[PDB]
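Enquirer: Dumping the structure here so I can ask a few things about it.
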Protein chains: 2
Amino acid sequence: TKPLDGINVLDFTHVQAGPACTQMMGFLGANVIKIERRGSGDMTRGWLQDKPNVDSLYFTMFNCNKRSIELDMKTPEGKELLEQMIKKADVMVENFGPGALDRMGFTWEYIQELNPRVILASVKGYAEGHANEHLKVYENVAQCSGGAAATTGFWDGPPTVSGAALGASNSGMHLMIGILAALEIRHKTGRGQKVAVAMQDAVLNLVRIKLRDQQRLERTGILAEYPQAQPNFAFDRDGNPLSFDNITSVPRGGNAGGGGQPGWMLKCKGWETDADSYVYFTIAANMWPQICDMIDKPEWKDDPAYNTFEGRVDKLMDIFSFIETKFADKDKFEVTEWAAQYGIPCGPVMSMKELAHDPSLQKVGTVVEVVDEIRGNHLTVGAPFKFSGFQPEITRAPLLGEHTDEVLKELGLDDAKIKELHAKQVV
Amino acid sequence: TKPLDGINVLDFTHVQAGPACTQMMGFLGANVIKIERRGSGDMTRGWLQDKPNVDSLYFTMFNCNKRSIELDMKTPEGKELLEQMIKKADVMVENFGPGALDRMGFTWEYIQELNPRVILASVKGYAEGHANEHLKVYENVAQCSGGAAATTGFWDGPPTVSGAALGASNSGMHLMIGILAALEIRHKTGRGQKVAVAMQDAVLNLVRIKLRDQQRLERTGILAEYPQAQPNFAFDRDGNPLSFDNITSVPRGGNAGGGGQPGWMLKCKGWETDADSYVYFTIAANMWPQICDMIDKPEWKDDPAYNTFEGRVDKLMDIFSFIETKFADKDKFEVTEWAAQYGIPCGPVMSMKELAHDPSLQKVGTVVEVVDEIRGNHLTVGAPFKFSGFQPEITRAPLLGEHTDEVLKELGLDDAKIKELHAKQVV
Ligand SMILES: CC(C)(COP(=O)(O)OP(=O)(O)OC[C@H]1O[C@@H](n2cnc3c(N)ncnc32)[C@H](O)[C@@H]1OP(=O)(O)O)[C@@H](O)C(=O)NCCC(=O)NCCSO
Ligand SMILES: CC(C)(COP(=O)(O)OP(=O)(O)OC[C@H]1O[C@@H](n2cnc3c(N)ncnc32)[C@H](O)[C@@H]1OP(=O)(O)O)[C@@H](O)C(=O)NCCC(=O)NCCSO
């Protein structure tokens, strides 16, 4: 049935990276118990609420398929409870600041004593052993540390952050790989391991293609697929020409192709008024004759100035600019359909509004309406992996401390000691 | 002990998404057999080579810890060899175009019959059942379909692709979660499943915070942390005020915080001559007093127009301009060390040049020098998950069909039959 049926997750996480991981584990069937601060809970509860007093969509979209217990881990009775919970857990996940869990008395060595089967899984900004090992980091700092910011945006503008959570959710998904790898180890050794993912490293893994470019640049002095390789195309903000004669670190290439075949972001009808009225259009090496037919340039088919990648290096941006011309009177969906007739990789810039109400994504279970009778229903992203013999069942995020008493009862505490913990402000 | 030791991977993949997944499985100890086209192999081999007739860095950086067999699969004898490899495989991974593997006769339904234990893992551009199910997709096309492009960049510029491989490597890592989940299913059921990750969906999962924003926007008409909600800060192409009055889909917010706490991209010393001389600086609500001490402005501690998130929105960018003037004569790293004193999430935009040769990343095994005695050494990104009881051993990428005869001998075929397959042009 579900991949992680019977896996108990002691979930210390807050914000995005850690909760994304444990939420997805929960979607795949894990029993996730989320430990939260007494009173305020996970910071995302009160972060950019759409309705006052109601848990924000930040919290609900990252904390479905979880139960919530409030715990003051600074008290000694809270530490005792944690020890009992660790003994029943298959994996513990934390994304507190560097050394925080250690300071509570729960180092890797002490956790192994408590449960030689448990997997400790951790997200940090930087890897253990790194000069910046002790720094706290959020999303965009990690994007900067891992190379994405330096290689995203335009040559005449600043390092640019991605809207996608390259630092946070991406780190959580990488940690999920780590946890699952560690569970596979455990089938063989009967033992738990520590796994850790640094945000910088999760970003750098996605920026692998730019480390390719850096070496190419060091070795050859040019990146022929970049706009800057076209003579007199690219200029900095003072109007100085940009060529690879003077570039020693991988530059921003605007909307160039990356690890795909060469492409660009082309305007469609209504771009002046509609921010998302664009398509991405690829000029792949095997598709020149098809492109020539589409744009009625038969004379370009057999001209060596146009029909190889190498011949196009000096003029690719002019070609894109001319192709764009054919899209002036067509919206992004019409251009997408037109390009599809030729087999040309090409698709629209989908707006978040379009994505939220797209029938396909709802049909395939990627955009999902969560039933929440307390807060009102909301949309979330479901499982991005589709399985032949299993469907996720997404349930609403917990209220703060909703399952405190439920969870304490499962640990074997009697009614009297639960009352006692409420009074002592442990729970 | 390696997590995926003894796991046999039949690897049809090419380009980036699929090969990233199987390379990373190989780093964790999997036995990866890469099937490739005769003569040219994986299209990355000849893609932007840095030396003629030598496998490109695109190829080597995505195909370490793999062996290579050439195989003409559109031949009767090639199909027979595949059947035999499938019987010995734990997982098959492919990222050909829609229906390609199906058309070779290897539908999921037939694969199950051949080996009821094997997992079929597949990356596609769009999910099965989607209206665009049948389209071919590279990297940035998926960035556009999944909402990242629409929400990346600036309000007065185009949709912008991330330099990070949101579409390709990101899908590969998601597929890896899917495969490891399926291996966990199999311990229970004794049976394999099909797992698929659509590139659109892997992008959307990282763009979850922007679907949060889309709903906040639908419910309230405003996103208070976005630049457009500061009066008379943002302007359209036509010098004219921007506000949320007429914004119905999540806009581009330049270098705003996203899913981290509010921040911006701030110039440091050398920014006109050095494209990456910047830090990202986070104003976390948590740490407003710690910030006022470093700014040399303690007047803002008590001012309620300066000391809440709600008080700060009408001039967030004025504060960032002020914090920026304090960095005007300190480089990236000086500013980062300064900020570390107060525990403020603040870090440098790391250039690819700095990352490629950073001592810390090499020490922690995140950037790795591969000993390649055929081609000369190169760098690569290692495993971004660090484990207490296991170290990856990265070995060089295979030459085309280097392991053909070796792989064919492991299948129990005699030396004369191997010569026949060579002569029949199937291998
Ligand atoms: C996200 C963040 C920057 C937030 O930092 P922060 O606002 O300063 O919180 P923090 O440093 O994690 O926690 C502060 C302390 O409260 C404690 N704490 C957390 N939950 C607690 C509870 N229920 N009871 C008692 N204490 C608790 C911690 O032990 C920590 O202890 P110290 O005072 O000894 O350092 C930081 O947690 C971090 O670097 N996380 C690791 C990487 C990560 O995942 N970051 C981002 C996730 S999403 O972008
Ligand atoms: C990446 C790409 C767009 C490339 O497209 P392409 O260059 O036209 O190749 P393709 O469509 O995968 O394969 C073409 C054909 O050759 C075949 N082929 C591949 N290897 C073969 C072999 N060794 N022997 C015989 N045939 C082979 C396929 O079966 C396919 O057959 P059809 O004619 O029946 O479609 C496409 O494979 C794709 O959409 N993949 C899925 C999404 C993905 O992973 N994208 C890229 C990731 S990185 O950016």
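Residue numbering in chain B adheres to Swiss-Prot, whereby the residues present occupy positions 2-428 in order.
Method reported for this entry: X-ray crystallography, 2.1 Å.
The backbone N, Cα and C atoms fix where each Cβ goes, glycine too.
Annotations per Swiss-Prot:
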- B:15-18, B:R38, B:72-75, B:96-98, B:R104, B:137-140: CoA binding site (BINDING)
- B:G260, B:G261, B:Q262: substrate binding site (BINDING)
- B:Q17 to A: 45-fold decrease of the catalytic effiency (MUTAGEN)
- B:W48 to P: Little change in the affinity binding and catalytic efficiency. It exhibits substrate inhibition with oxalate. It does not display major structural changes (MUTAGEN)
- B:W48 to F: Little change in the affinity binding and catalytic efficiency, and it does not display major structural changes (MUTAGEN)
- B:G259 to A: 2.5-fold decrease of the catalytic effiency (MUTAGEN)
- B:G260 to A: 25-fold decrease of the catalytic effiency. Reduction of the affinity binding for both formyl-CoA and oxalate (MUTAGEN)
Enquirer: Applying an 8 Å Cβ threshold (strictly under) against chain A, tell me which of the recorded positions B:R104, B:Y139, B:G260, B:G261, B:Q262 fall inside, in sequence order.
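Expert: In terms of proximity to chain A, the recorded positions that count are B:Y139, B:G260, B:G261, B:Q262, given in sequence order.
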Enquirer: Give the number of CB atoms, excluding that of B:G260 (mutagenesis position) itself, located within 10 Å of its CB.
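Expert: Total other Cβ atoms inside 10 Å, all chains included: 28.
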Enquirer: Indicate the candidate from B:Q17, B:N96, B:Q262 with the smallest number of other Cβ atoms within 10 Å of its Cβ, considering only these recorded positions.
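Expert: Across B:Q17, B:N96, B:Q262, these recorded positions, the one with fewest Cβ atoms within 10 Å is B:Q262.
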Enquirer: Could you list the residues of the same chain, at least six apart in sequence, whose Cβ is under 8 A from the Cβ of B:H15 (CoA binding site)?
Expert: B:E37, B:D43, B:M44, B:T45, B:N96, B:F97
Enquirer: Have a look around B:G261 (substrate binding site) and count the other CB atoms within 10 A of its CB, chains all included.
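Expert: I get 25 for this one.
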Enquirer: What Cα-Cα separation, expressed in whole Å, is found between B:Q17 (mutagenesis position) and B:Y139 (CoA binding site)?
Expert: 9
Enquirer: Going by DSSP, give the three-state secondary structure for B:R104 (CoA binding site).
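Expert: DSSP call for B:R104 (CoA binding site): helix.
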Enquirer: Going by C-alpha positions, which of the recorded positions (B:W48, B:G260, B:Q262) is nearest B:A18 (CoA binding site)?
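Expert: When the Cα distances are compared, B:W48 comes out closest.
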Enquirer: Where ligand 2 binds, which of the recorded positions B:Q17, B:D73, B:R104, B:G259 are close by, with Cβ under 6 Å?
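Expert: B:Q17, B:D73, B:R104, in sequence order.
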Enquirer: Do me a favour and check the Cα-Cα span between B:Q262 (substrate binding site) and B:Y139 (CoA binding site); whole Å is fine.
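Expert: Cα of B:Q262 (substrate binding site) to Cα of B:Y139 (CoA binding site) measures 32 Å after rounding.
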Enquirer: Counting Cβ neighbours within 10 Å across all chains shown, tell me which of the recorded positions B:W48, B:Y139 comes out on top.
Expert: B:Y139
Enquirer: Which of the three DSSP-derived classes (helix, strand, coil) applies to B:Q262 (substrate binding site)?
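Expert: Once the DSSP labels are grouped into three classes, B:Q262 (substrate binding site) ends up as coil.
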Enquirer: Across all chains shown, how many C-beta atoms besides its own are within 10 angstroms of the C-beta of B:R104 (CoA binding site)?
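Expert: Its Cβ has 12 other Cβ atoms within 10 Å.
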Enquirer: By a simple count of other Cβ atoms within 10 Å, which of B:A18, B:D73, B:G259, the recorded positions in the record, is least packed?
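Expert: It is B:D73 that, of the recorded positions B:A18, B:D73, B:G259, has the fewest other Cβ atoms within 10 Å.
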Enquirer: What's the CA-CA gap between B:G261 (substrate binding site) and B:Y139 (CoA binding site) in angstrom, rounded?
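Expert: One finds 29 Å between the Cα atoms of these residues.
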